[PDB]
Number of protein chains: 2
Amino acid sequence: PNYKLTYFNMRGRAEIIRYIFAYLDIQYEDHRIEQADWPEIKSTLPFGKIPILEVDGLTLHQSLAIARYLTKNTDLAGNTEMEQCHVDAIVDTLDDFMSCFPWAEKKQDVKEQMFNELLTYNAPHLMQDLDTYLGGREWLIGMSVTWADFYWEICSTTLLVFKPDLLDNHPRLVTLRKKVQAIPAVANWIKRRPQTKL
Amino acid sequence: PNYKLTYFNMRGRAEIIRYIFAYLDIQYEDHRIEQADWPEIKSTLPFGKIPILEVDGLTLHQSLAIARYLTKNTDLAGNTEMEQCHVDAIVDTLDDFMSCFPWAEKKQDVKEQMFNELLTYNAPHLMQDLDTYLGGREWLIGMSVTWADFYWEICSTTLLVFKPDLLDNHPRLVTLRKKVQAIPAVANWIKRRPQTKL
Ligand SMILES: Nc1c(S(=O)(=O)O)cc(Nc2ccc(S(N)(=O)=O)cc2)c2c1C(=O)c1ccccc1C2=O
Ligand SMILES: N[C@@H](CCC(=O)N[C@@H](CS)C(=O)NCC(=O)O)C(=O)O
Ligand SMILES: [Ca+2]
């Protein structure tokens, strides 16, 4: 199909789709809009939200729903039905935490305090659960990389902007990051993508 | 298989799974715990959250990942891969909303004003988007029922506890609720189930 991805010029919630197109070596239009474009772009969305992905003229929405669609019947999915369920569960566990953050808070001082509290008081319990889940295994699910490893790398990249020592007690979680980042199609995307804070 | 669901004695995040089991005619242990048992059980879960579902002695977690695992290869999944993406997308849109609500929050007026914010300003936008998305079709996705229809019924039920006028301008959304509640195995489950607030 012809693919058009619509999002801000940010990594954010589109980045998981971008990694999956990179890894799978699929061409697509990476359409990055400006704030000034938002009211106009918005009036065309089913639920007022981006990313969307248009596929031969038809609109998909919800970044995780899209990422799952793109990975079906590929090596990124999970080998078995049970591993597929595990892939989904780890992705939702990550997404639930990213969704706690007050991304749209106007007052900067209140936004900053709350980010600092989540990262200091809540994040270490999640990092420890993830570490323990991972064990000495090479990848989070099964024997080869899945889009849950991608998403771990993506989410921890953004958290590390706000909490640099996030992973100081979890060197196995750093290794996993580095393995995701050394996959050649993915290294290539990381090197060439627009550099944005988020 | 041998299925055991563990959740609180509420509909909450487990209800989607109970509707799936009911509709597919699958027997399972509906294990409901007490606040007082939680601290003890919690410390044994991979990520310290419920619901969990144990399948022949194996532990799955995350309610929507489990819901997807159970519906795969059934007529509750959509009929094409694109249609399965629209089912996951509707569910995520509804889950994103329900998740915005500060369920555990223990200050009655930060909680009580947040509920009013989402219920007064956000809800009507969502109800309007869903209605436009449905149009005059029978079901949200495709030509028959999917678990996105189940999630809408479940979500709108709890929303109606906090905002009984929610669906006043949206009679078609009410007709969808009733198409679902009319399905015999679902009807059977609704009368049979523990009566809880949430
Ligand atoms: N940057 C953002 C921003 S924001 O532009 O700064 O506002 C927002 C944001 N969430 C968000 C989710 C739902 C809503 S809604 N419509 O109310 O339901 C609004 C914002 C995320 C990110 C991420 O960067 C990100 C990175 C990795 C995983 C998840 C997220 C991520 O969830
Ligand atoms: N998105 C997850 C949410 C998991 C979750 O945070 N569940 C709550 C109850 S609805 C829980 O187990 N938390 C209680 C606690 O951690 O003390 C799911 O649907 O399974
Ligand atoms: Ca989510």
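Heads up, chain A uses Swiss-Prot numbers, so what you see runs 2-199.
Note: Cβ is positioned from N, Cα and C throughout, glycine not excepted.
Among the features that Swiss-Prot reports, glutathione binding site is placed at A:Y8, A:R14, A:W39, A:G49, A:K50, A:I51, A:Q63, A:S64. Note: A:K50 (glutathione binding site) has non-local neighbours A:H62, A:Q63, i.e. same-chain residues 6+ apart with C-beta under 8 A of its own C-beta.
Residues annotated as domain 'GST N-terminal' in Swiss-Prot: A:2-79.
Around A:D93 (mutagenesis position), the same-chain residues six or more apart in sequence whose CB sits under 8 Å from its CB are A:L65, listed in sequence order. Where Swiss-Prot documents A:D93 to N as a mutagenesis experiment, the accompanying text is: Loss of activation by calcium or magnesium ions.
Swiss-Prot gives this note for the published mutagenesis A:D96 to N: Increases PGD2 synthesis. Loss of activation by calcium or magnesium ions. A:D96 (mutagenesis position) carries a helical DSSP state (H, G or I). Listed in sequence order, A:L65, A:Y152, A:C156 are the same-chain residues six or more apart from A:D96 (mutagenesis position) with CB atoms under 8 A from its CB.
Experimental mutagenesis at this site is recorded by Swiss-Prot as A:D97 to N, annotated: Reduces PGD2 synthesis by 99%. Loss of activation by calcium or magnesium ions.
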When the binding-site residues A:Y8, A:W39 are compared by other Cβ atoms within 10 Å, fewest goes to A:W39
Restricting the recorded positions A:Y8, A:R14, A:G49, A:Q63, A:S64, A:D96 to those with Cβ under 6 angstroms from ligand 3 leaves A:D96
Filtered by Cβ distance under 6 Å to ligand 1, the binding-site residues A:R14, A:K50, A:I51, A:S64 reduce to A:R14, A:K50
Listed recorded positions A:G49, A:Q63, A:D93, A:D96 screened against chain B; CB under 8 A survivors are A:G49, A:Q63, A:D93
Near ligand 2 by the Cβ criterion (under 6 Å), the recorded positions from A:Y8, A:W39, A:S64, A:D96 are none
